[PDB]
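Asks: Quick one: structure below, then a few questions.
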Amino acid sequence: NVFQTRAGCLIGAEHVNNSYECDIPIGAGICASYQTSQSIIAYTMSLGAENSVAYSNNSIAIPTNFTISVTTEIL
Amino acid sequence: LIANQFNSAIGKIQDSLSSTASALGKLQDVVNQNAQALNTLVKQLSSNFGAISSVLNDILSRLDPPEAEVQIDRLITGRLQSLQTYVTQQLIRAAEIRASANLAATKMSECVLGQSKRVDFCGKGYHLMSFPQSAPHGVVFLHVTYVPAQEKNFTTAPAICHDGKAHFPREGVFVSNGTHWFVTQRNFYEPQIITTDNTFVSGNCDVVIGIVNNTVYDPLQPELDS
Amino acid sequence: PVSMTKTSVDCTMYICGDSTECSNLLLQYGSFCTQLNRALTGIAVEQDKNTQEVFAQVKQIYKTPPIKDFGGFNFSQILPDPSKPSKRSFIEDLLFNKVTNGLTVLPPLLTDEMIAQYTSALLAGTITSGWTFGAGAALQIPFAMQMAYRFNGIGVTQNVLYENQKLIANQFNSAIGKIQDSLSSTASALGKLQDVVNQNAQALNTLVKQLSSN
Amino acid sequence: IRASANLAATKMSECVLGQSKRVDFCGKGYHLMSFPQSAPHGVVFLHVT
């Protein structure tokens, strides 16, 4: 019921072996969030899915259809 | 097809703005800060700073001047400090906004009145155009960006040679569906027959690494054949 | 330079350490504790929006394939080291070696362990997927070609690359090699970063030393 | 610092994720590509020109 960080001591949250995006930052890559019956979990920050490209000295990948998109940006 | 995507693209923005508040964090932020800046400035007026009261009219009403200056001076040096802290804060924050402003202006110039190639200076992906919109104390852009979607593996080769002479592409690369060989442009598969209009001779086979034997088509020979 | 040290200071115990009589008087001065603790905290969070923006710019952490047949180019210097306990690259290790109350120091949100992963990712996207992976889904493309592309970017026809491949490789591979030695001997080559840390400790010492004046 | 941060952020975007033509913005010479490397509190690029 008590977790220990390289950033400090945490009370009232559960360490989880899983990994997720950072909902609330803590420190040293530990982030806390509220989730499933439900409680507060804290865990190692995740950095997106690990992906590998199939490189090879004679292999290329070419798009064949395309998507327009519209993204906001505020200043 | 592009039309519907663009039309569909805009529509999702309305939803992306109608429901969630987090999108306008930045503008809604700077307004919040100044509120605290003001409130903290206003709240200071009630601090006594060590004098016997906080009301300047009271301290006068209760004392004749000669020791009032002992009291009032305590307020003056108190509040007078409180301003220049607030001012310096505003000055510091002032610079940040302008840094955003000049970035905005440039991000308006290079991204609206033109078309940039500075990747991720106009939203993720290749940039096509951009539309601005008004906003309280700020501006909101709408980058319209092209993004490749559906991809396919292909067996490529940097160069092909046909008569000893090596042939390279003019625009695009060489790909093969496994059986035939095609040259195609480099951002949208569109196989074209490999021909002397697409290529240009240089050197000979045995120097370039990884060249493949093949045959380049000639437009003229069939014409001459007639 | 990218980020300072997320410093913070307890106003109350720094001014009136463990004395209500002192702490009583400070209560007259209103909210100067409230601002400063807000002021510094404002700095602290920014010191992570900083790092989050320089590095966290690729969605998926890529990673190179096991082989290293990149047309002749030896990237062993800059790719991460699995043998080495730390998940870093060789040249990075030089950089780590080259850089040396009432006042807490909040540790940075990201760690050098994680930071190395992004710089592993970007160094994997560029090495393999050309420059596409910035725009969209990463596309593999033989590294020799990517140069041939990038030559067209500077107005030089593809043919000079392939006809000069091996010659370029040694030039490139050699070019990296000088970096190790250039950084190895010239310790002072990182004056910029070293200055940032020095400046901040400079202030803190000045901040502490002020207590000993009446 | 944030000024340097943004300047870094722009470089990592323009100078790494793609290839820029802003002369003398990616190391003296025509720019080819650029790899980044981590560093304490900071970033180091390798502009390949």
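Quick note: numbers on chain A are straight from Swiss-Prot, i.e. 641-676, 689-727, in order.
Header lists the method as electron microscopy, 3.8 Å.
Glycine too: its Cβ is placed from the backbone N, Cα and C atoms.
Quick paste of what Swiss-Prot says about this protein:
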MUTAGEN   A:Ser673 to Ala  No effect on O-glycosylation by host GALNT1
MUTAGEN   A:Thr676 to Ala  Partial loss of O-glycosylation by host GALNT1
VARIANT   A:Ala653 to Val  In strain: 19B/501Y
VARIANT   A:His655 to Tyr  In strain: Gamma/P.1, 19B/501T, 19B/501Y, Omicron/BA.1, Omicron/BA.2, Omicron/BA.2.12.1, Omicron/BA.2.75, Omicron/BA.4, Omicron/BA.5, Omicron/BQ.1.1, Omicron/XBB.1.5, Omicron/EG.5.1
VARIANT   A:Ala701 to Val  In strain: Beta/B.1.351, Iota/B.1.526
VARIANT   A:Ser704 to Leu  In strain: Omicron/BA.2.12.1
VARIANT   A:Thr716 to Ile  In strain: Alpha/B.1.1.7
Asks: Under 8 Å Cβ-Cβ to chain C, which of the recorded positions A:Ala653, A:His655, A:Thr676, A:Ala701, A:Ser704?
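Replies: Near chain C: A:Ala701, A:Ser704.
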Asks: Counting across all protein chains present, how many other Cβ atoms fall within 10 Å of the Cβ of A:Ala653 (variant position)?
Replies: 19
Asks: Tell me, by DSSP, whether A:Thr716 (variant position) is helix, strand or coil?
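Replies: In the DSSP reduction, A:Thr716 (variant position) maps to strand.
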Asks: Once the chains shown are all counted, how many other Cβ atoms turn up within 10 Å of the Cβ of A:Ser673 (mutagenesis position)?
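Replies: The answer is 15.
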Asks: Which three-state DSSP class does A:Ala701 (variant position) fall into?
Replies: coil
Asks: Would you mind listing, in sequence order, any of the recorded positions A:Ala653, A:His655, A:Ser673, A:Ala701, A:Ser704, A:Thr716 that have a CB less than 8 A from a CB of chain B?
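Replies: Contact set vs B: A:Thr716.
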Asks: Of A:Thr676, A:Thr716, the recorded positions given in the record, which has the fewest other CB atoms within 10 A of its CB?
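Replies: Lowest Cβ count within 10 Å among the recorded positions (A:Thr676, A:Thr716) is A:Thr676.
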Asks: Let me know how many other Cβ atoms fall within 10 Å of the Cβ of A:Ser704 (variant position).
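Replies: Its Cβ has 16 other Cβ atoms within 10 Å.
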Asks: How far is it from A:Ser673 (mutagenesis position) to A:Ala701 (variant position), counting Cα to Cα, in Å?
Replies: 19
Asks: If you measure A:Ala701 (variant position) to A:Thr716 (variant position) at Cα, how many Å is it?
Replies: 24
Asks: Have a look at the recorded positions A:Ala653, A:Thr676, A:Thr716 and say which one has the shortest Cα distance to A:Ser704 (variant position).
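Replies: If we rank A:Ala653, A:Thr676, A:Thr716 by Cα distance to A:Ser704 (variant position), first place goes to A:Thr716.
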Asks: Starting from the Cβ of A:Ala701 (variant position), draw a 10 Å sphere and report how many other Cβ atoms land inside it.
Replies: 8
